[PDB]
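A quick write-up on the structure given underneath.
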Amino acid sequence: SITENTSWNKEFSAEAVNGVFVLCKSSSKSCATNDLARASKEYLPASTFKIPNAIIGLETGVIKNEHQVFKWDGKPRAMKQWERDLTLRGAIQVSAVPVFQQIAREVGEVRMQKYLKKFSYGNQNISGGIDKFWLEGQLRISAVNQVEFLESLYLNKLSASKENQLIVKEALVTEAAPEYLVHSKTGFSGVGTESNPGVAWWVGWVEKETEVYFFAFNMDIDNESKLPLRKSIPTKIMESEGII
Amino acid sequence: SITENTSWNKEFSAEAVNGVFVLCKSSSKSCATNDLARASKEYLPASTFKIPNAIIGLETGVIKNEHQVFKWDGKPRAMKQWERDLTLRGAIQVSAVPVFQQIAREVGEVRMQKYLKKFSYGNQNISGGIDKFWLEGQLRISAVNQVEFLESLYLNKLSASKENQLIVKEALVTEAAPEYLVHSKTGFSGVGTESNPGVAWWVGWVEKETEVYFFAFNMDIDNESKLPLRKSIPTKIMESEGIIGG
Ligand SMILES: *[B@@]1([O])O[C]([C]C([O])=O)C2=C1[C]=C(OC1=NC([N])=NS1)C([C])=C2[C]
């Protein structure tokens, strides 16, 4: 079903980046990628895990409803941008790791395992601690699997209420225009080492007029200055494809 | 209770327009307006009616689901942007009048009347033709009632499924940033004369950090060139209030 577009490599070789972009028009049955081998290779999801984690938090009642406020206790957090009260959309958009570590703790291992099985989420390996498995643990997911998962969310076909899927979808909106709407989420596991790099992601979908395009990007990253390429490489490819 | 902030009148007089802005922080119990008399005055909703019309279309099954495509029959429409197949969000955002005239026809008078009673939607007067009552008919709604209605939608408290309310809410998103989100809808009944003006609206809500602001603006419009003031006057007021900007 998946085809290779070697012209998309221009955008990767120019920045000396080892990565993959998977782009699907209408459904995950019609996908194209720059690298067929890397398209199914599995990596730590990092903050892209906030999408299933938010759905699970709502499903289990850990997150009361769409208007739940996650209060800051005034005690130090890793990022200044996290040192404030956040809505569910705010906590997803600023990628507030401690908010989601607390949700994962409240969900617990049994319920987390059950939902990742329901969602067919990567290797479904939640070893490495309940509040760390997606950051430094054993959980791995491919770009192809991210697209399949996002397509299910878009269609309200995940094993969750349509209401909870709709709440998480509005939380994912990053661009809005009269005939163009983007839902997306970034991820970054850190810079690792040279030989064992970290991973950076950008996943989501574009609704342009009456068409839908699902996408998932990942790349090896050992230098934090390369981080914006997680959005600029996929954007340049979608621009060359006329999606914009 | 609703309070008057007459210091906002300079934003209207600067442009020689007659209008009202209603702004509520957290809930419709804490509102402020430049003009208490006009805040309760009822006007044709024009395209702001696409919000209840879309909810009613979903509730009645006239609109199948969130991914319903409204096909273009290839016949001339007033705007080039309307001459194409549209999604529900697309039809609301481009304000495609003919799509909603067809939804209203399919909903019909009895069902339309029942839902406008459930929603406490203005004067609930749908006379003037089933496909025209909100454009040139007898339907009227105030800026205060728009804020009450929008607050109910935000809280999923309208007499409709939470699912249908959530679908219409995503269709209304017009601005998105990590800690700033806007849901809004414009309306314009058509240009009138100075003595018999048309009405232009801008209604919606702003979610900024963990706060919510409900708003409704309307103005008399007697010159087509004044139409963008329906967004620039409320924007200047929200800027002076500290909602827009840091
Ligand atoms: B996450 O993937 O998104 C943010 C970073 C961003 O670019 O928005 C973020 C994510 C995870 C994360 O926590 C981590 N823990 C480990 N062990 N590796 S990454 C952090 C710190 C941030 C900022």
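Following Swiss-Prot, chain B shows residues 21-266, kept in their order.
So how was this one determined? The header says X-ray crystallography, 1.6 Å.
Backbone N, Cα and C atoms are what each Cβ position is placed from, and that goes for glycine too.
As written in Swiss-Prot, here are the features:
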type	residues	note
ACT_SITE	B:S67	active site, acyl-ester intermediate
BINDING	B:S115, B:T206, B:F208, B:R250	beta-lactam binding site
MUTAGEN	B:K70 to A	Abolishes catalytic activity
MUTAGEN	B:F153 to S	Increases resistance to ceftazidime about 30-fold in P.aeruginosa strains PA01 and PA14; when associated with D-157
MUTAGEN	B:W154 to A, F, G or H	Drastically reduces catalytic efficiency, between about 50- to 30,000-fold, with respect to different beta-lactams. Decreases thermal stability, despite unaltered overall structure. Reduces or abolishes carboxylation of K-70
MUTAGEN	B:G157 to D	Increases resistance to ceftazidime about 15-fold in P.aeruginosa strains PA01 and PA14. Increases resistance to ceftazidime about 30-fold in P.aeruginosa strains PA01 and PA14; when associated with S-153
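In this entry, B:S115, B:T206, B:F208, B:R250 make up the residues listed for beta-lactam, with the farthest two CA atoms of the set 15 Å from each other. Comparing CA positions across the recorded positions B:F153, B:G157, B:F208, the one lying closest to the residue listed as 'active site, acyl-ester intermediate' turns out to be B:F208. With respect to their backbone Cα atoms, B:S115 (beta-lactam binding site) and B:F153 (mutagenesis position) stand 16 Å from each other. Reduced to three states, the DSSP call for B:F208 (beta-lactam binding site) is strand. Taken residue by residue with DSSP, B:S115 (beta-lactam binding site) is part of neither helix nor strand, so it is coil. DSSP gives the residue listed as 'active site, acyl-ester intermediate' a helix state. Under the DSSP three-state reduction, B:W154 (mutagenesis position) is assigned to coil, being neither helix nor strand. Recorded residues B:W154 (mutagenesis position) and B:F208 (beta-lactam binding site) have their alpha carbons 11 Å apart, per Cα-Cα distance. Taking the Cβ of B:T206 (beta-lactam binding site) as reference, residues of its chain lying under 8 Å away and at least six apart in sequence are, in sequence order, B:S67, B:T68, B:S115, B:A220, B:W221, B:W222, B:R250, B:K251. Residue pair B:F153 (mutagenesis position) / B:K70 (mutagenesis position) shows a Cα separation of 12 Å.
Each residue in B:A66, B:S67, B:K205, B:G207, B:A220, B:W221, B:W222, B:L247 lies on the same chain as B:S115, B:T206, B:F208, B:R250 and has a C-beta within 8 Å of the C-beta centroid of that beta-lactam site, without being one of the site residues. The two recorded residues B:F208 (beta-lactam binding site) and B:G157 (mutagenesis position) have their Cα atoms spaced 14 Å from each other.
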